[PDB]
Structures are given as C-alpha cells and as structure tokens.
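Colleague: This is the structure, below, for whatever I ask next.
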Number of protein chains: 2
Amino acid sequence: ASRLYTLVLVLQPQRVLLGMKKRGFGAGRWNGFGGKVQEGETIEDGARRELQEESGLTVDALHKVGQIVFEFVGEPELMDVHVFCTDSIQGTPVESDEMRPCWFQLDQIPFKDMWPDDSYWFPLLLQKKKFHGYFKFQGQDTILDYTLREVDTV
Amino acid sequence: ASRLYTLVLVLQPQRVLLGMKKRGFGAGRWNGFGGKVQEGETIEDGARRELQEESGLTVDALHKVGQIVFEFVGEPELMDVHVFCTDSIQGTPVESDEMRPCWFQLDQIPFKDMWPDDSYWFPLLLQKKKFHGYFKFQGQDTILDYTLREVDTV
Ligand SMILES: C[C@H](Oc1cc(-c2cnn(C3CCNCC3)c2)cnc1N)c1c(Cl)ccc(F)c1Cl
Ligand SMILES: C[C@H](Oc1cc(-c2cnn(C3CCNCC3)c2)cnc1N)c1c(Cl)ccc(F)c1Cl
Ligand SMILES: [Cl-]
Ligand SMILES: [Cl-]
C-alpha cells in the first residue's frame, strides 16, 4: 500500500536550491523537487525528469541519500519517498506557474516554511549522511510520531 | 517527568527465569523482576534488592543491558526502566504471595503471556545485545508506537 515518489536536493558547497510551490497542494512552502514515478521508469530516471519539469535544471548522476515513508492518518496509501542529491547541474533555475526556485545559503534554510519532517532529515543531508525515516502525520503541520536513523546503504 | 524502575533477567545458557505476578497489578503475566529505586540508592543496588524481594535469589554483579522508556497515554509520569542481566545467582527461586517464579527453556519463552514490548527486546537480550527502547501504550495490551535500537553503551 505504498506509492513511489522522488525528492531531489541540489546541494552545493555553500547553498541549496529549494522551490516555492505556487498553487495547488503544498502551496506556500519551500521544498525539494520531485514527484511520482511512472510505469516502466526507473526511480532515478523519474527523479531526473521531475527535477527538470519543476526547476528547469538538467542533472546527470543523482546520488541516493535517503528513503522516507510518510503515513497520513485517515489515508490508506503510504508515500515511499526516495531522496537524492546532486551538486552538479546544467541550466539555470526556471520559475514557472507551478514553482518558484530560489537558492538558500546553508545557514538560512527556511525550516519554518518547509515541511516539518525536513527539520529532522535535512541536517543529515547537509553533513552528507544517508538515512531512513518514517513520519506519521495528522494533517499537513503535525508529526504525531516518527523514526529516523542514519544508514550505510539507502 | 520520569520515574526510575529496574528490571532483572536471570538468563542462563539454556533457560531464563520469569515470575508470574499473582495479584495486584500485572497479575496473570510472566515478567522479569524489579521495581522502584529508592532515594539514596544506586540503580544497580535497587535491582539487586528487588531481585531478592521478588524471587528469593541473591545476585552479585549485575550487567547493564538496556534502557526502556514507557509512556502510557493519559498518564503524566514516564517509566525509565533500567534493564539488567545475570547468569550467576545464589539460592533457589522462592514462591511468595506476590510472585511465582519459573524457569523457561529459551525456545519456550511465553511471549503471548508477557508484556507486549518483551516480544521486541527480549530476543535482543537472548543474543547478548544491548538496547534503548521507547514504547507508547494505550492501556496494558496495546502498543501505539515504539522505537528500539541496539547500542554499544547502555
Ligand atoms: C515535496 C513534498 O514534501 C513533503 C510533503 C509532505 C506532505 C504532507 N502532507 N502531504 C499530503 C498528504 C495527503 N496527500 C497529499 C500530500 C504531503 C510532508 N513532508 C514533505 N517533505 C512532497 C509532496 Cl507535496 C508530495 C509527495 C511527496 F513525496 C513529497 Cl516529498
Ligand atoms: C515488569 C513490568 O513490565 C512491564 C510493564 C508494562 C506496563 C504496562 N502497563 N503498565 C502500567 C501503566 C500504568 N501504571 C502502572 C503500570 C506497565 C509494560 N511492559 C513491561 N515490560 C513493569 C511493571 Cl509492572 C511496572 C513498572 C515497570 F518498569 C515494569 Cl518493567
Ligand atoms: Cl521537501
Ligand atoms: Cl518483563
């Protein structure tokens, strides 16, 4: 009962790219780039595709950095989120009707306007750690319970 | 907002001692031996004392093997349980009005008539692993959420 999603962080030595969702769901928050994985498509290919669609950037190799499972109380489907990082990109970030990308210096990451789980796992990503997490949500703003640990193998 | 408790498992190569609580709280289940720690008493001394009180056995050195925190929904105080093991004891187990001790072969540990958290951490103890756990209970029979991991240092 899990649906695959990807999440991509463009993390460079002094800054990280995030996107402000402008409409529909998740509007108002900063987040990484990603989406659903297609039938017959690899998870990594889906991650590369969604990075382009949402940010305008072209990535070659993506690196696996985490897996997070989200449970939403009252919803049957779990989200199985495969998290990736890259430092090398081509192109410059594109603002669209859906998404407004911006670079953040690492000390200015806007945690108060990001999903609450990011406060837990993003700091691991910044120190080049890999992780497995599980977050149980009630609505969009409340973590009821979670687990998180560093791993050697994603 | 945590209260200290001890829990002692007499674990020998082929068998483990458990006690059937005969009355009051916990009646009807098999469990290890322990209780509250006194003012001015070390946690280990409290563990040794309670092993004698509840089982009739004298232990010298106890070995630290785990820490488990219990939360009961609707109750303010958490239980901070310090878990110990020993293989060497003196005396023979004593049945009292409060407790009926019995030896169990390791393949016959009565998990269905033990507290539900034991199904998670007891197998770690059997393989000489050390652990930190947290269990959130609703009533006596339902684990709502938990975390458990092996540790090098209790
Ligand atoms: C990028 C975003 O990240 C998060 C979303 C959420 C989240 C919270 N609520 N939702 C709802 C749950 C009800 N179904 C629609 C998404 C999604 C929590 N933490 C995140 N890091 C996201 C979204 Cl919108 C949708 C699927 C995802 F896998 C992710 Cl990572
Ligand atoms: C030996 C027993 O072990 C467990 C008790 C419980 C438990 C479940 N409910 N309770 C109630 C909670 C309400 N306050 C009285 C104890 C205790 C769960 N798992 C255990 N392994 C126990 C008891 Cl009765 C009391 C305090 C403890 F620290 C332990 Cl380990
Ligand atoms: Cl995100
Ligand atoms: Cl027990």
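Quick note: numbers on chain A are straight from Swiss-Prot, i.e. 3-156, in order.
Per deposition record, X-ray crystallography, 1.2 Å.
Including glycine, each Cβ sits where the backbone N, Cα and C put it.
As annotated in Swiss-Prot:
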- A:3-132: domain 'Nudix hydrolase' (DOMAIN)
- A:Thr8, A:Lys23, A:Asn33, A:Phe35, A:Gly36, A:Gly37, A:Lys38, A:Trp117, A:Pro118, A:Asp119, A:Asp120: 8-oxo-dGTP binding site (BINDING)
- A:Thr8, A:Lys23, A:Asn33, A:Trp117, A:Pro118, A:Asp119, A:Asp120: O(6)-methyl-dGMP binding site (BINDING)
- A:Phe27 to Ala: Reduces 2-oxo-dATPase and 8-oxo-dGTPase activities (MUTAGEN)
- A:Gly36 to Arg: Reduces activity by 97% (MUTAGEN)
- A:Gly37 to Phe: Loss of activity (MUTAGEN)
- A:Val39 to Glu: Loss of activity (MUTAGEN)
- A:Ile45 to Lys: Loss of activity (MUTAGEN)
- A:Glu52, A:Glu55: Mg(2+) 2 binding site (BINDING)
- A:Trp117 to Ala: Greatly reduces or abolishes 2-oxo-dATPase and 8-oxo-dGTPase activities (MUTAGEN)
- A:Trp117 to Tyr: Enhances 2-oxo-dATPase activity and greatly reduces 8-oxo-dGTPase activity (MUTAGEN)
- A:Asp119 to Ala or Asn: Loss of 2-oxo-dATPase activity, reduces 8-oxo-dGTPase activity (MUTAGEN)
- A:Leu150 to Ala: Reduces 2-oxo-dATPase and 8-oxo-dGTPase activities and increases thermolability (MUTAGEN)
- A:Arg151 to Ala: Reduces 2-oxo-dATPase and 8-oxo-dGTPase activities and increases thermolability (MUTAGEN)
- A:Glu152 to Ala: Reduces 2-oxo-dATPase and 8-oxo-dGTPase activities and increases thermolability (MUTAGEN)
- A:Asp154 to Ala: Enhances 2-oxo-dATPase and 8-oxo-dGTPase activities and increases thermolability (MUTAGEN)
- A:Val156 to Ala: Slightly reduces 2-oxo-dATPase and 8-oxo-dGTPase activities and increases thermolability (MUTAGEN)
Colleague: Taking chain B as the partner, extract the recorded positions from A:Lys23, A:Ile45, A:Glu55, A:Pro118, A:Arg151, A:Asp154 whose Cβ is under 8 Å from a partner Cβ; order them by sequence and answer 'none' if none remain.
Modeller: A:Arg151
Colleague: Within the domain 'Nudix hydrolase' (A:3-132), how many residues are helix, strand or coil going by DSSP?
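Modeller: Summed over the domain 'Nudix hydrolase' (A:3-132), the classes give 28 helix, 53 strand, 49 coil.
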Colleague: From the recorded positions A:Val39, A:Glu52, A:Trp117, pick the residue whose C-alpha lies nearest to the C-alpha of A:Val156 (mutagenesis position).
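Modeller: If we rank A:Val39, A:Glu52, A:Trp117 by Cα distance to A:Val156 (mutagenesis position), first place goes to A:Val39.
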Colleague: Nearest by CA distance to A:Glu52 (Mg(2+) 2 binding site): which of the recorded positions is it, out of A:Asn33, A:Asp119, A:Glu152?
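Modeller: Answer for the nearest of the recorded positions: A:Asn33.
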Colleague: C-alpha of A:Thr8 (8-oxo-dGTP binding site) to C-alpha of A:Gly37 (mutagenesis position): distance in Å?
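Modeller: With the alpha carbons as reference points, the distance is 5 Å.
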Colleague: To which of the mutagenesis positions A:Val39, A:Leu150 does the lowest count of other Cβ atoms within 10 Å belong?
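Modeller: Sparsest of the mutagenesis positions A:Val39, A:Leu150 by Cβ contacts within 10 Å: A:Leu150.
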Colleague: What's the number of neighbouring CB atoms sitting within 10 A of the CB on A:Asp154 (mutagenesis position)?
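Modeller: Its Cβ has 5 other Cβ atoms within 10 Å.
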Colleague: Closest of the recorded positions to A:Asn33 (8-oxo-dGTP binding site), Cα to Cα, picking from A:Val39, A:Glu55, A:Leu150, A:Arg151?
Modeller: A:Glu55
Colleague: Check the Cα distances from A:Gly36 (mutagenesis position) to each of the recorded positions A:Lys23, A:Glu55, A:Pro118, A:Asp120, A:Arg151, A:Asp154 and keep only the ones within 10 Å.
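Modeller: Checking Cα-Cα distances against A:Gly36 (mutagenesis position), the recorded positions within 10 Å turn out to be A:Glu55.
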Colleague: Got a sec? Which of these recorded positions, A:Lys23, A:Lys38, A:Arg151, has the most Cβ atoms within 10 Å?
Modeller: A:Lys23
Colleague: In whole Å, note down how far the CA of A:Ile45 (mutagenesis position) lies from the CA of A:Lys38 (8-oxo-dGTP binding site).
Modeller: 9
Colleague: Scan A:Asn33, A:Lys38, A:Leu150 for recorded positions whose C-beta lands under 6 Å from an atom of ligand 3 and note them, or write none.
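Modeller: Within range of ligand 3: A:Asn33.
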